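A short write-up of the structure that comes next.
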Amino acid sequence: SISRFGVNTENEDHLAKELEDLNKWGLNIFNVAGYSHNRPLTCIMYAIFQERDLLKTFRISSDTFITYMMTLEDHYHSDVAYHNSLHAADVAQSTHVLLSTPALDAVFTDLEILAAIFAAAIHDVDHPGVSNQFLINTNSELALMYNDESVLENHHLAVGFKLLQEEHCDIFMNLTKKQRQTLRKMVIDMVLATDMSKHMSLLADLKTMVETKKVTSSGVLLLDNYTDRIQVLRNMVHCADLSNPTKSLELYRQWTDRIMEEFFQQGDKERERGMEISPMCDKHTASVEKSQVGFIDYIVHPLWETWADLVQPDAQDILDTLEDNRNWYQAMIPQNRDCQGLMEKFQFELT
Ligand SMILES: C[C@H]1CCc2c(sc(NC(=O)c3ccccc3[N+](=O)[O-])c2C(N)=O)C1
Ligand SMILES: [Mg+2]
Ligand SMILES: [Zn+2]
């Protein structure tokens, strides 16, 4: 029923109401999902692009764009609990908001805007619901093909890009050859940066950026060159990928249930195979609450606190919500040694 929102629906009134919060951190993608015949990704990407006049700027037809997004959305596994199209929509919509932050006003080109939103949308496509390390230890075709390096993240790129070639799917058809090679380079860089094994190198570099930042007379970050811009961008996308815990508790509890169920599903495959069970993946032993606090203290808060620095005072509410959600889980509970599970799970790579 009628694609002005690019999707079928029987509650355009409630879909519209919900898309009023398109530009806000508080948008509810679960609701957009429920009012779009579970096409949250197609729906939110279609809204974001009209909102940013991106289809105009890059001469992308509504049909080309809906045809591609639909296909991209088809390539997220609906039987995977967390890494399905709801996640991709969320990260896309979250990048859209981060891009609007006042400290970054007019800092990026339209091409960079396009790349960052596209990267967010494709960053987990065709995710099988198991980790890089799982794929490597079981000798998956994907691990062989990509030499055990950012295996899934290489696959998300191949797939997202491959789908441009489907009939009526080339949303970049009208870019210049130069724009296209620049977009490809930036998206590759951003999607590779969503590999959690890089989290600590990302974060160290973001801290250096923070410590020597410059802001204009207005109050807006001064980003000297390409190198500085793509670095903010790769951090922005990693932040969006890690934004679940900074969202209202109503939303984060749902994201938590989902990733826990996907972790448990990997653990069962590990148990079934006689493998050691990855951290947080053993349903018989996991403790969500304890894990929440550790994950927020060791991974999420250190990052968002640095992003909040970069763009101060813009991200203060984000940081506040994050601290409230942490204390919510903490209250249910009756340091390096303690962080060891996260280190094992994320496999931080030295550089
Ligand atoms: C106790 C739970 C709470 C939520 C959570 C985790 S781990 C986690 N996220 C990740 O592990 C993650 C983050 C960035 C990129 C990839 C992943 N991942 O592969 O799961 C979340 C979350 N909702 O983002 C542990
Ligand atoms: Mg990923
Ligand atoms: Zn993701």
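Per Swiss-Prot, chain A residues shown: 324-657, 667-683, in order.
Keep in mind that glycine also has a Cβ here, set from the backbone N, Cα and C atoms.
Features as listed in Swiss-Prot:
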BINDING   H406, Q615, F618  3',5'-cyclic AMP binding site
BINDING   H406, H410, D447, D564, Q615, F618  AMP binding site
BINDING   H410, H446, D447, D564  Zn(2+) 1 binding site
BINDING   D447  Mg(2+) binding site
MUTAGEN   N567 to A  Changes substrate selectivity from cAMP-specific to dual cAMP and cGMP binding and hydrolysis; when associated with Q-575 and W-652
MUTAGEN   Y575 to Q  Changes substrate selectivity from cAMP-specific to dual cAMP and cGMP binding and hydrolysis; when associated with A-567 and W-652
MUTAGEN   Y652 to W  Changes substrate selectivity from cAMP-specific to dual cAMP and cGMP binding and hydrolysis; when associated with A-567 and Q-575
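Known features from Swiss-Prot, placed on the structure.
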residue : record                        : DSSP class
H406    : 3',5'-cyclic AMP binding site : coil
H446    : Zn(2+) 1 binding site         : coil
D564    : AMP binding site              : helix
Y575    : mutagenesis position          : helix
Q615    : 3',5'-cyclic AMP binding site : helix
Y652    : mutagenesis position          : helix
Using CB under 6 Å from any atom of ligand 2, narrow the recorded positions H406, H410, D447, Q615, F618, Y652 to the ones that qualify.
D447
Ligand 3: which of the recorded positions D447, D564, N567 have a Cβ closer than 6 angstroms to it?
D447, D564
Near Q615 (3',5'-cyclic AMP binding site), which of the recorded positions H410, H446, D564, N567, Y575, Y652 can be found within 10 Å, Cα to Cα?
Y652
Can you tell me which of these recorded positions sit near ligand 1, meaning the Cβ is under 6 Å from at least one of its atoms: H406, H410, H446, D447, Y652?
none
For 3',5'-cyclic AMP, whose listed binding residues are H406, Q615, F618, the greatest C-alpha pairwise distance in Å:
19
Return the whole-number Å distance between the Cα positions of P657 and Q667, the residues flanking a gap of 9 unmodelled residues.
17
Output, ordered by sequence, the same-chain residues six or more apart from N567 (mutagenesis position) with a CB under 8 Å from its CB, or 'none'.
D413, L574, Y575, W578, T579, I582
Neighbour count (Cβ, 10 Å) for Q615 (3',5'-cyclic AMP binding site):
21
